[PDB]
Amino acid sequence: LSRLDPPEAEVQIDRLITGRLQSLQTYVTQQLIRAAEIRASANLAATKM
Amino acid sequence: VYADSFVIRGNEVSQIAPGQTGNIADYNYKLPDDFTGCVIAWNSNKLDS
């Protein structure tokens, strides 16, 4: 926002936002998978308890 | 529909675009970043010279 011009730097900001959104979505997916695994392990541990 | 009119140089018409910089694009006539429409220009040496 200091080097390039506003109208032509909008595509760069859009691409950065898309990349960060994808990098956060894959992290959310990994967290969901690990949370399901932890839930299964906790159910097994409660059954054993 | 809104129509604006002005007279500028030949190569100076390149500054007539959304978000440009220059003596005209910043101090005489600035277009918004989300501008939509058409820009029409032609020679006027037969009348304005």
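Residue numbering for chain A follows Swiss-Prot; the residues present correspond to positions 981-1029, in that order.
Placement of Cβ uses the backbone N, Cα and C atoms for every residue, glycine included.
Taken straight from Swiss-Prot:
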type    : residues     : note
VARIANT : A:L981 to F  : In strain: Omicron/BA.1
VARIANT : A:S982 to A  : In strain: Alpha/B.1.1.7
VARIANT : A:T1027 to I : In strain: Gamma/P.1
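Location within the structure of each feature annotated in Swiss-Prot.
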residue: A:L981; record: variant position; Cβ within 10 Å: 8
residue: A:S982; record: variant position; Cβ within 10 Å: 4
residue: A:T1027; record: variant position; Cβ within 10 Å: 7
Whole-Å Cα distance, A:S982 (variant position) to A:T1027 (variant position), is 60
Integer Å value for the Cα distance linking A:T1027 (variant position) with A:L981 (variant position) is 57
